[PDB]
Amino acid sequence: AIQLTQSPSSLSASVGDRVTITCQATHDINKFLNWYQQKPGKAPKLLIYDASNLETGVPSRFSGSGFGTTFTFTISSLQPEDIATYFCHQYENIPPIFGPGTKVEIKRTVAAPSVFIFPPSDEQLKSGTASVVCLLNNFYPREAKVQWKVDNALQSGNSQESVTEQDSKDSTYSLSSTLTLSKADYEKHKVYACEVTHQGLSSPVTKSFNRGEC
Amino acid sequence: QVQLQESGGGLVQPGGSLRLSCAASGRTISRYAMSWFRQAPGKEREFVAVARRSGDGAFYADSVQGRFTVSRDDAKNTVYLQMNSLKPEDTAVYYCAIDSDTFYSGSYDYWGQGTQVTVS
Amino acid sequence: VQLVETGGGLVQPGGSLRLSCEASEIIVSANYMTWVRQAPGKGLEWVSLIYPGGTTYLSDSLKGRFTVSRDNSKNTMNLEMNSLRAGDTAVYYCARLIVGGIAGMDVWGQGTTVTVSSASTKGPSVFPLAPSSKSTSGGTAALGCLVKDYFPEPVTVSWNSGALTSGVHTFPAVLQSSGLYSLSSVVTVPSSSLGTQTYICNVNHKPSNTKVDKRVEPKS
Amino acid sequence: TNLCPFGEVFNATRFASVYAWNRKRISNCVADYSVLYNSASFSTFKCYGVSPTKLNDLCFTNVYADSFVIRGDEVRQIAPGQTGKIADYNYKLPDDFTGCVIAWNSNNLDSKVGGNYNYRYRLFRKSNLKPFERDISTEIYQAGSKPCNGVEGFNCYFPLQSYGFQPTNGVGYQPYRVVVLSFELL
């Protein structure tokens, strides 16, 4: 087996910069390395074949070079729609092995998140469960803190976070925090709040509601 | 028990330059992250810039992107703020903040005091 | 070209599953065809390859358990998986790789989800995320749908039957402590349209044949 | 009695491509096969169904000297029971092959700065070749459901591709001249 060492695993940069991805093969594969691009949740698409030849319809900003053991994948001008994961794959030595992968993110201006809170719906309350959703929309950087408070009691271990992949267009993230309680436990308390601590915020922003109020 | 001493500022020429400073005593800086804010008369507490680590980069705002520069000297515990292209729409009181998280969540506990910056 | 994978889903560990790969525009019997899997959160991993003359090849971690057959009558690629293990839970793609450095030859399929674990199938419950003043900021308002307590992956969520795509964030599902997935899909719309525009999310959970249309109205 | 004209085969100036592998039919002549196996020029010398030294002690009618050029890592396919692009689509040995496989590095002869593309191989074929089958066809390989009509492109590929023999290529990608001796055993 020929182990491929593609580095780095993450090279977040801004739109318009240059990208350099290096792939190393344990043995000699000559020029037979293929670079594939894979969007989140989509199928991989061939960009570079034979380590230096552009595929049909691929934009010319992509380029490749190298032969033998070391190969380079270069993006002349990093673009919004270029945000995906890129793999190197040798295909002429069975078993053919892919690279570890490079998650390409974007760096950009800091954008504060818009914070919204959603009380549990009446439909869910009839099921015996209450889920409170706290929304962080279009922020950068990805690092943010959401602290659930229930009657000023901080909640730990009954909420889960989910972050969207960095949006191709505005290079921002979105985060949803869902606090789940039983119906009986939800009716014990009044004030439900999520406290958002983010870089773009001078002070932590708290969105709150009272159970059973407009 | 730490405090943020700042210096620099004052009535500078329109379109000139200025070197802000924000020194901290009692605790080192090399393991934290410092930020910069702006409070113009009419609005309040906008974002300016920030420095992640020693090996990471800086990140700015929408109106100051590619115009300011954030240096960092961890050996002297004094993070400067290189500033160029002073437009008259930035006549405000610049602040200085410190992040209280190694994961850079944005935990702002200690603040600065203020630096009078007037353009023309 | 169009490659469509099917026959996936959930199977008990140690069971057998047959993945099908319908092919249009191309003849299967006369092409190099590969199956490649990708574990959830991991990278790509080659599974199998068949030559245009029959010659097959398998991975070491999968040799003796998987089998790639071809069918000319239906022009379909087949991947028979026997003795399935927990590590085989991944998304499988059938592709016709580029051979000899000929541009335009490479083409991949959509992918099928195979889940090798011991559990049951459950359809999701869909609850509205109603907009309100606490959901309104800068002239926009946020509303969504809570797709809670389903197994296994995946679910698909659209808004107004695909007519509302701008500003839609469908968050990746998270596995709750109960072993069921949960997912939220929110959309930001102008606040002025809350009382006059109808917003409906369309959730589809194919592993349980559950299609639910849920209208999201404000109330505050 | 007379010596076999093996010099014309091994010391030939130019070799045929693997898809059009040339065959030299020689009568029951005599040859010091022990000297051939003890030649330092041959890096690969594998015999099947018979020992190299005991080749003269064989009873046969015609001996065939097949010769062609392949790359380094494809020499392993010139053997009974092998698969791959060469064994399936270019040159196939039978399972009961009786003879020897001889090969040596020819980078100094068949490689040229800027690439030598004279040598070719069959890349596309609907079925595998039978043992000792030769295919020189240039029909556009219909990899798609649409007919090609002698027009190449997507899903319509030329079945032959040229080797890229450069002096700086890896030894697995350098040209190797191969000579396969088979015996119509009596």
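Here chain D follows Swiss-Prot, giving residues 333-518 in order.
So how was this one determined? The header says X-ray crystallography, 4.0 Å.
Every residue, even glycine, has its Cβ placed from backbone N, Cα and C.
Secondary structure at D:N343 (mutagenesis position), as computed by DSSP, is coil. Around D:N343 (mutagenesis position), no same-chain residue at least 6 positions away in sequence has a Cβ under 8 Å from its Cβ. Quoted from Swiss-Prot, the note attached to the mutagenesis of D:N343 to Q states: Reduced viral infectivity.
Sequence-distant contacts of D:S371 (variant position), defined by Cβ-Cβ distance under 8 angstroms and a gap of at least six in the same chain, do not exist. Annotation of the natural variant D:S371 to F in Swiss-Prot: In strain: Omicron/BA.2, Omicron/BA.2.12.1, Omicron/BA.2.75, Omicron/BA.4, Omicron/BA.5, Omicron/BQ.1.1, Omicron/XBB.1.5, Omicron/EG.5.1; the original residue is retained in the structure shown.
What Swiss-Prot says about the natural variant D:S373 to P is this: In strain: Omicron/BA.1, Omicron/BA.2, Omicron/BA.2.12.1, Omicron/BA.2.75, Omicron/BA.4, Omicron/BA.5, Omicron/BQ.1.1, Omicron/XBB.1.5, Omicron/EG.5.1. Cβ environment of D:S373 (variant position): D:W436 lie under 8 Å away, each six or more residues apart in the same chain.
When secondary structure is read from DSSP and collapsed to three states, D:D405 (variant position) falls in the helix class. For D:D405 (variant position), other Cβ atoms within 10 Å of its Cβ number 19. Listed in Swiss-Prot as a natural variant, D:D405 to N is described as follows: In strain: Omicron/BA.2, Omicron/BA.2.12.1, Omicron/BA.2.75, Omicron/BA.4, Omicron/BA.5, Omicron/BQ.1.1, Omicron/XBB.1.5, Omicron/EG.5.1; complete loss of interaction with host integrins.
According to Swiss-Prot, the natural variant D:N460 to K carries the following note: In strain: Omicron/BA.2.75, Omicron/BQ.1.1, Omicron/XBB.1.5, Omicron/EG.5.1. The local packing around D:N460 (variant position), expressed as other Cβ atoms within 10 Å of its Cβ over all shown chains, amounts to 16. In this structure, D:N460 (variant position) belongs to neither helix nor strand by DSSP; it is coil.
All protein chains shown were included, and the count of other CB atoms within 10 Å of the CB of D:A475 (mutagenesis position) stands at 25. Annotation of the published mutagenesis D:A475 to V in Swiss-Prot: Increased resistance to neutralizing antibodies; the original residue is retained in the structure shown.
D:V483 (mutagenesis position) has a Cβ environment of 8 other Cβ atoms inside 10 Å. Among the mutagenesis entries in Swiss-Prot is D:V483 to A, noted as: Increased resistance to neutralizing antibodies.
Natural variation at this site is recorded by Swiss-Prot as D:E484 to K, annotated: In strain: Beta/B.1.351, Eta/B.1.525, Theta/P.3, Iota/B.1.526, B.1.1.318, Gamma/P.1, Zeta/P.2 and Mu/B.1.621; May enhance affinity to human ACE2 receptor. Within the same chain, residues at least 6 positions away in sequence whose Cβ sits under 8 Å from that of D:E484 (variant position) are D:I472, D:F490.
Sequence-distant neighbours of D:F486 (variant position): residues of the same chain at least 6 apart with a C-beta under 8 Å from its C-beta are D:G476. In the three-state DSSP assignment, the secondary structure recorded for D:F486 (variant position) is coil. Under its natural variant entries, Swiss-Prot includes D:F486 to P with the note: In strain: Omicron/XBB.1.5, Omicron/EG.5.1.
In Swiss-Prot, the entry for natural variant D:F490 to S states: In strain: Lambda/C.37, Omicron/BQ.1.1, Omicron/XBB.1.5, Omicron/EG.5.1. The structure shown retains the original residue.
In the three-state DSSP scheme, D:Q493 (mutagenesis position) is classed as strand. Cβ neighbour count for D:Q493 (mutagenesis position): 19 (other Cβ atoms within 10 Å of its Cβ, all protein chains included). One mutagenesis experiment catalogued in Swiss-Prot, D:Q493 to Y, is accompanied by this note: Reduced host ACE2-binding affinity in vitro.
D:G496 (variant position) counts 17 other C-beta atoms within 10 Å of its own C-beta, drawing on all protein chains shown. Among the natural variants in Swiss-Prot, D:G496 to S has the note: In strain: Omicron/BA.1. The residue drawn here is the original one.
Under its natural variant entries, Swiss-Prot includes D:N501 to T with the note: In strain: 19B/501T. DSSP assigns D:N501 (variant position) to coil, not to a helix or a strand. The 10 Å shell around the Cβ of D:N501 (variant position) contains 22 further Cβ atoms across the protein chains shown.
The note that Swiss-Prot attaches to the published mutagenesis D:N501 to T is: Reduced host ACE2-binding affinity in vitro.
Contacting chain A by the Cβ rule (under 8 Å between Cβ atoms), the recorded positions D:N460, D:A475, D:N501 reduce to D:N501.
Of D:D405, D:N460, D:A475, D:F486, D:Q493, listed as recorded positions, those near chain C by the criterion of a Cβ under 8 Å from one of its Cβ atoms are D:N460, D:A475, D:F486, D:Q493.
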